[PDB]
Structure formats: structure tokens, C-alpha cells
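Here's the structure we're looking at; comments come further down.
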Amino acid sequence: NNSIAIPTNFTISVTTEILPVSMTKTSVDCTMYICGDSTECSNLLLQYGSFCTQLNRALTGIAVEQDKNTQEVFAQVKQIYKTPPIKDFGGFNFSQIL
Amino acid sequence: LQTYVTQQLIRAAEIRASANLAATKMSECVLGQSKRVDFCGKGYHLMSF
Amino acid sequence: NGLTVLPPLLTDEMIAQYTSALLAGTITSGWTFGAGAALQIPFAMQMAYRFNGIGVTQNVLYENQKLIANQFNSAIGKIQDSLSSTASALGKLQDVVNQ
Amino acid sequence: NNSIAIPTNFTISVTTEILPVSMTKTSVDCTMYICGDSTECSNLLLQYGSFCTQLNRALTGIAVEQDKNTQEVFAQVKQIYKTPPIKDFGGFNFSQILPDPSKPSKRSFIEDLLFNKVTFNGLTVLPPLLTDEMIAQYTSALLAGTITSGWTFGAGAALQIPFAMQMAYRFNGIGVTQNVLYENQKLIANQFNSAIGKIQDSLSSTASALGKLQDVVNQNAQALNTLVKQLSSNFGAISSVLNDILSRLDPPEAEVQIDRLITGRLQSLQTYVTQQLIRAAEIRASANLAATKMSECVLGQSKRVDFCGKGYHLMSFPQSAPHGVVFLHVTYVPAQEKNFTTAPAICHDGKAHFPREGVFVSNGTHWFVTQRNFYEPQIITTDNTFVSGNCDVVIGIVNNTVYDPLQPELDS
Amino acid sequence: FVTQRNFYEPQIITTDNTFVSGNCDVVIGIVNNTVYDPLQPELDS
Amino acid sequence: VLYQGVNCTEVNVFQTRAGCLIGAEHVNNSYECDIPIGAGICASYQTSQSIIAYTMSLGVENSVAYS
Ligand SMILES: *[C@@H]1O[C@H](CO)[C@@H](O)[C@H](O)[C@H]1NC(C)=O
Ligand SMILES: *[C@@H]1O[C@H](CO)[C@@H](O)[C@H](O)[C@H]1NC(C)=O
Ligand SMILES: *[C@@H]1O[C@H](CO)[C@@H](O)[C@H](O)[C@H]1NC(C)=O
Ligand SMILES: *[C@@H]1O[C@H](CO)[C@@H](O)[C@H](O)[C@H]1NC(C)=O
Ligand SMILES: *[C@@H]1O[C@H](CO)[C@@H](O)[C@H](O)[C@H]1NC(C)=O
Ligand SMILES: *[C@@H]1O[C@H](CO)[C@@H](O)[C@H](O)[C@H]1NC(C)=O
Ligand SMILES: *[C@@H]1O[C@H](CO)[C@@H](O)[C@H](O)[C@H]1NC(C)=O
Ligand SMILES: *[C@@H]1O[C@H](CO)[C@@H](O)[C@H](O)[C@H]1NC(C)=O
Ligand SMILES: *[C@@H]1O[C@H](CO)[C@@H](O)[C@H](O)[C@H]1NC(C)=O
Ligand SMILES: *[C@@H]1O[C@H](CO)[C@@H](O)[C@H](O)[C@H]1NC(C)=O
Ligand SMILES: *[C@@H]1O[C@H](CO)[C@@H](O)[C@H](O)[C@H]1NC(C)=O
């Protein structure tokens, strides 16, 4: 009820954290995966109706979103700021990361 | 093909959650200074690159 | 087999331009480029403001600046050596390719 | 290493952020969809078991979740707060976003712009639990609490406070000393009133601004139109129509044709329900984000840089919209900087002085301390600063002479 | 009086509870009132 | 019983915006959402007893004493 510990010193620490942002943009022609070349089979696939369009639409929605994710993460900056030619950063060295 | 596209919709929704988290860390940890404990690695947060 | 991979809209060079811009803003201008134009501020003062943001008084930076610079430079050195030494750190990205 | 740019002026800004909150609640009679109530197909569909029942259970989970989302977003307030007869909020407008009495449903003017710009084969649509009129009372309550009582209605009962003092608070929350508001109140009220005025023109200019809400309306119509069009599909059967097959063929042959229509229609219905479960997860992620911005941006003030409109955040106003919510985020943006010489600390007599708050600057001829986010120079003094050790350890310290305001009184 | 904003605790208004910024002309709704000086007891020592 | 999306012509009896509602009693006075129905209607077993249905009250109304 009368003891406290206080730090008399510090460390600056650097902690790496890693996050994924985009899948590989992938798309499939449902007629070319299901049938492939055969006009006979391509005509038979029409009996199943909208699935050919609906599945290529869903992959297009995913594929378009990967460009959106990448802009939502990195394109937060209005201008391309340039690092100055002379590194008077009070001793802090950023060469490895510039 | 329906199985693949269904699983890619769910995986893409998980990557969207990660991309929104990355955009949040970009907004708070780089462009600012977080006062949210252990959102920016262990210790009190100073900045991030 | 009717499968295709499309290119990203931003190339890896364009991502390197944006991470360069975010980083050069963060080094020269603190948080201010997240509101206004990038207001220049000397980097030792930007760290004094960031120390003041964790309840440590500004003088604790300037009275230890040369020590703090060596701790930061050494810490970046350990990141560069760690990432150079082992691929095992990048699991969160390699898993997304593998899946 | 000795240059700092300090903003001498600023702009209040109003940023409109739009979020989806709920889908059109939908439930499908899978027997009326697949079989058209024609009994010979229902007596086959019974043999598939739980694929009848569990799709209504899954869509009921989605339908209830739309009410849960809309409850968590708007019903954060403990009481229905309503604005006094007087509207003297220090000059700040508050009319185009408060309720309009001429509007039948008591929506605001900007809520009416949003409600204008956004636009049964066994399928059924279910009403929301809260009507557009009830949501418009919650967005009025959150707004009337926010205008009359600051963040206090988010902590307990609403405590009244004059609106100029609530803004003086919210400036004091972004590292601007509150005198900067009072000395500029008419200018700040005009920048804010003008910035609201531009929202009405902005929302009038194009429907493409509401893309996030027009998308959740379009995708549910597009899904159901495709689900209806899939009735017109053969899946290998002689005809797309059930009662046609039952007229053409003896029960043995008819059964094989009908079992294809059952399989095809059911696979189309499972595809639709699976897509709606995934779309509902995306809308829930947006509804939790909106429920967070009500708590942090409306009921509070947020330190989270670029969570609550660009610039430093002051406050926000929610406005309702079809299938969603719109925040008018009010933000301080610094806007007219000048370059100044600066030093990390100054020397007095053998002592390093550091600024208590703010930063040292010089116009080139005199040394001053200024607050960090607005140029306002004060003569450097023993109360504005604190000492910490001798005149050496610091890198780039300058020589000066600090005034000590007690010494002229010690002339007594 | 002046108080902390989240609990009623009245402090006598003084030059260390408060800070100056210019004249009254621009401040809408300012009132008058003494501000006490904590040096006064030893200004009259 | 609620007949979702029906007009009572097609079926105490009460027409709601959600549908022709049967066996409940309409009450004008407003209360908490005890059982949800739709389009602002809710139902409860408030007392001498029957199920009632009423337009829900969103909360106690309060004009904040601002000047
Ligand atoms: C504080 O720790 C650092 C190593 O992190 C060391 O170099 C320095 O001498 C220490 N200072 C004190 C006060 O012990
Ligand atoms: C920064 O690091 C690089 C690589 O080790 C080195 O060449 C350079 O001299 C360093 N600069 C400073 C300021 O220490
Ligand atoms: C600051 O900027 C506003 C416009 O945003 C302008 O009207 C005003 O004259 C400027 N200067 C002052 C007096 O702050
Ligand atoms: C807000 O501005 C509008 C501009 O048309 C005006 O009609 C209205 O009276 C103003 N309200 C207040 C109370 O400032
Ligand atoms: C500050 O310095 C830069 C570079 O010399 C110059 O472009 C700018 O006009 C100066 N003034 C401002 C806006 O701070
Ligand atoms: C800034 O760097 C230059 C390098 O030539 C040096 O001469 C100057 O003294 C430095 N000023 C400060 C404030 O450290
Ligand atoms: C300040 O003055 C002292 C002598 O009193 C001198 O030794 C020192 O170098 C001066 N420093 C600067 C920044 O001019
Ligand atoms: C408040 O408004 C009333 C009526 O306009 C006015 O008489 C009074 O002086 C105002 N007080 C302040 C603090 O502005
Ligand atoms: C304060 O007193 C002065 C006269 O010394 C008078 O002109 C002014 O109107 C008074 N202000 C108030 C708000 O009482
Ligand atoms: C229901 O039918 C009646 C028949 O008189 C009609 O007046 C009414 O408008 C219809 N609509 C509803 C849902 O009440
Ligand atoms: C509700 O109000 C109407 C007004 O015409 C009245 O006829 C009806 O009896 C009232 N019902 C109840 C339960 O008070």
C-alpha cells in the first residue's frame, strides 16, 4: 500500500508487423473451364442458365476489389513527398528504409 | 467451380478485413500517434514506418 | 485451362512511390501531412512531440538524443539482419500465396 | 534542422461519409419457389429433407440481423432528446440538418435530399422493425443531444452547455488553446455555415456520390432478378415448366425430368442464400463501423487521425439515409503556413529552458513560444517554460534571455 | 468560480487558474468580475 | 397470429403495415418493444389479460433545458 516501482531508463524498440492487402487477381471463363472449345457442350451449358455469368461476375467483383484494397491502404497521401538531399535527422538513420 | 468461387468470396472477405485493418494502422500509426495500448506492437507507441 | 491472372492496377514500383511518399512525409513533417500540407519540422523536435504524447517530458529526449539515436539505428540494424537471416517471419504473406 | 512551418490560419471543413447499415429483409418460400405449389413436385422435394427448412432458417438469421444492425447504429441514445424553441447556437446554423416541420415524416432538409437521390414468385420482402420516421427521430435525438449537451449524453444524462463553449471544448481537444475560438467565433460560424451550404449543392450535383447506398439497393434487386430468371432454365429437362412436363409424360418419365428441375432450382436457391450470407457479412462489417462512428464521432470526439474525416476532428452529425447512414464530419484543417527559425530549447543564465506547451520560434529578430497548431506568439517567460539542467547536453540550443514576471513585482 | 468540468468543485478565480488573451471586444458573452492575484498577500507583505 | 403481407380481406382483428394481425388487441398508447412485429408495431402481454399490439415508443422524450 506504499510501494511503487519507477523506470530509471528506457529502450526504444522496433517491432515488425505484417498484414496482407491483396489476393492475386484471378479470373475464369466459366464456359472455357466447364466445356472448353466444344460448341456442342457450350450449347448444353445454356440449359443451366445464369450460373456462367453469375460466377464470372463474382470473380470480377473480387478481382476489382484488390485494386481498391491497395489504394485504400497506400494511396492515403495527396502528394508524392520527396526526401531532402541532406540527412540532418538528429542522428536517426533511415537509409535502410528510404 | 461453384465451390472455388464460394471459397474465394469468403477468403476475399477475410483479406478485406486485413486491408481495412492495414488502412486503419496506416491512418493512425503512420499519419498520427496511437494512444491505444498494444495496437502498434508492445510498448508505448512513438511512430511507425 | 480458361484460368487467367490479371495485373494489379498499381505496379510494385508505384507501391514503392507511395511508401516513399508516406515515409518522406513522416520523416520531414510528423502527423501534419495527415491534415494540412506537410509542415516541415526538425526531426529531433518531432520526436520531442511524440515523447510528450506518452507522458514523458520533452527534456528526456534532448538530454538523451545521441543515446536514443544509437538505440534506433541499432534496432533498424536488427530488423535488417533478422529479415536477411530467415524467411520464417513473412508467414502472414506467404500463407496468402500458398492458399 | 532549424526550420518549422506553423499555420497562421485554418478552415473548418465538413466531410460527408456514407455507410450501408442494412439490406432489404427477404424470406423465400422454397416450396412455392421450387414446386409452384404443384403437388407432384412437392412429394419429390420432401425426399431431399432439410434443404426445405434450413434455407428459411438461414434467411431468417439474415432478416433478424438487419434489425439488430439498425438498432445498434441508431438506438445508442437513452432518451428521445428534442431541441428547444430558441436556435441561438452562437451563430452556427443548425436548420438544414435539424427536423423540418413541413416534411410529413419529420426528416431534415439534407435527409430529404438523401431520400430523393437513393432510388413475388414465392419471394417475400419483410418491413424493417423501425420505420423511416422512427429512424428520423433517432437521428434528431442524437443531433439534439449533440447540439445542446456535447458528449455528456453519451456518458449519462444530457447536461446542457452553450454551443460556443462546446466548440471551445472541442478546439481544446485538438491542441488549439480555446481563446482561438472566442477571438474568431463569427468567422468560425461563417466557415461552418458555408460548409453546410456546400453539402446541399454537392448532394444535388450527382447521384454517383451515394454509390455505397445505391450499390446495396442495386445488388439485392440484381440477385432477386437473377433468382427469378433461373425459373426459366431446363437443367437437362424437356421443359422449364413443371405442369407442362406433368401433362406430357407418364409419372415414371415425368419424375426424372422434374427431379432435374428440383435439383437445378434448389442449387440456384442455395447459391442465392450463400451469396446473401456473404453479402450480409459485408453489410454487418459496415454496420459495426457505423455503430462505432456513432459512439466515437457523434457521442464523443476522436483522437484517431483520419478515422472521422480528414483534418483534426471536432464533431459530427448523423443524418439518416435509405438502407444506411450519413455522417457530416466537422474537422479543423490548418491552412496558411509561414516558415520560422526554431530551436529545441533556449538558454537563460546557465539553464536550459524548454516550452511547457507549444514550441519555440523566431521571426528572425525575436524569440517566441507558440501553440503547435496555430501561430500565436507569446513572449518567453518562467511560467511558459520549465528548466532542465545546464546549457550543454542539448543539440542545437540557442542563447536568449527569458523574462521573469515576478521580478517587476519584487521591485516593491 | 471556476470548476473542473466533470465534478462540481468551485475554485476561487485567480491568475493561475486562468490565462489572458487580448481585450473583451471580440469575446461574445464575456462578463466582468474580479480575478484574484495569489501574490497579493506578499505584494502587501 | 400475424399474416405477413396480407390484407385482412384475404384471410379480434387488426390491420398493421406488416399484415392482418389476429387475436391481438390494438392499443393507441405506446410502450417498449416487448415482442417485435414490423413497421414500428410491437406486441406485449400487459394486463384482465390478452396480447396487445401498439406502435413502439423509442424512449422517454426529453427537451434539454439549453440556453
Ligand atoms: C540505458 O540503457 C541503455 C541501453 O538500452 C544504455 O546504453 C544506457 O547507458 C542506460 N542508461 C542508464 C541511465 O543506465
Ligand atoms: C546510415 O547507414 C548506412 C549503412 O550502414 C551508412 O552507410 C551511413 O553512413 C549511415 N549514416 C549515418 C547518418 O550514420
Ligand atoms: C482565414 O481564412 C478565411 C477563409 O477560410 C478568411 O476568410 C480569413 O480572412 C482568413 N484570415 C483570418 C482573419 O483568420
Ligand atoms: C440557417 O441558414 C439558413 C439559410 O437559408 C437560414 O434560413 C436559417 O434561418 C439559419 N438558421 C439559423 C438558426 O441560423
Ligand atoms: C517556405 O519555404 C518554402 C521553400 O523555400 C517556400 O516554397 C514557401 O513559399 C515558404 N513559405 C511558406 C508557405 O511557408
Ligand atoms: C544544422 O546542420 C548544419 C550542417 O552544416 C550545422 O552547421 C548547423 O549548426 C545545424 N544546426 C542545428 C540547429 O543543429
Ligand atoms: C552562449 O553564450 C555562451 C557564453 O555565455 C557561449 O559560450 C555559447 O557558445 C553561446 N551559445 C550560443 C548558442 O551562441
Ligand atoms: C443570449 O440570448 C439572449 C436573447 O437573444 C440575449 O439577450 C443574451 O444577451 C444572450 N447572452 C449571451 C451570453 O450571448
Ligand atoms: C464591465 O464594466 C465596464 C465599465 O468598467 C462596462 O463598460 C462593461 O459594459 C461591463 N461589462 C459587463 C459585461 O458587465
Ligand atoms: C385492404 O382492403 C380494403 C378493402 O376495403 C382497402 O380499403 C384497403 O385500402 C386495403 N389495404 C390495406 C392493407 O388496408
Ligand atoms: C384509438 O383512437 C381512435 C380515434 O378514432 C379511437 O377510435 C380508438 O377507440 C382508440 N383506441 C384505443 C385503444 O384507445
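In chain C, numbers come from Swiss-Prot; the residues present are 856-954, in order.
Cβ from N, Cα, C; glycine included.
Taken verbatim from Swiss-Prot:
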type	residues	note
VARIANT	C:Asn856 to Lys	In strain: Omicron/BA.1
VARIANT	C:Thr859 to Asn	In strain: Lambda/C.37
VARIANT	C:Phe888 to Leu	In strain: Eta/B.1.525
VARIANT	C:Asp950 to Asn	In strain: Delta/B.1.617.2, Mu/B.1.621
VARIANT	C:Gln954 to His	In strain: Omicron/BA.1, Omicron/BA.2, Omicron/BA.2.12.1, Omicron/BA.2.75, Omicron/BA.4, Omicron/BA.5, Omicron/BQ.1.1, Omicron/XBB.1.5, Omicron/EG.5.1
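A map of Swiss-Prot features onto the structure.
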{"residue": "C:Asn856", "record": "variant position", "contacts (Cβ under 8 Å, 6+ apart)": "none"}
{"residue": "C:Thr859", "record": "variant position", "contacts (Cβ under 8 Å, 6+ apart)": "none"}
{"residue": "C:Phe888", "record": "variant position", "contacts (Cβ under 8 Å, 6+ apart)": "C:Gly880, C:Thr881, C:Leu894"}
{"residue": "C:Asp950", "record": "variant position", "contacts (Cβ under 8 Å, 6+ apart)": "none"}
{"residue": "C:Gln954", "record": "variant position", "contacts (Cβ under 8 Å, 6+ apart)": "none"}
Exercise for the section: List which of the variant positions C:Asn856, C:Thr859, C:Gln954 have a Cβ under 8 Å from any Cβ of chain A, in sequence order, or say none. Expected result: C:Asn856, C:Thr859
Exercise for the section: Name, in order along the sequence, the variant positions among C:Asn856, C:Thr859, C:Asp950 with a Cβ closer than 8 Å to any chain B Cβ. Expected result: none
Handout entry: For C:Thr859 (variant position): DSSP state (helix, strand, coil)
Key = strand
Handout entry: Reduced DSSP assignment, C:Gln954 (variant position)
Key = coil
Exercise for the section: Go through the variant positions C:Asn856, C:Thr859, C:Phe888, C:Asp950, C:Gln954 and pull out the ones with a Cβ less than 6 angstroms from some atom of ligand 9. Expected result: none
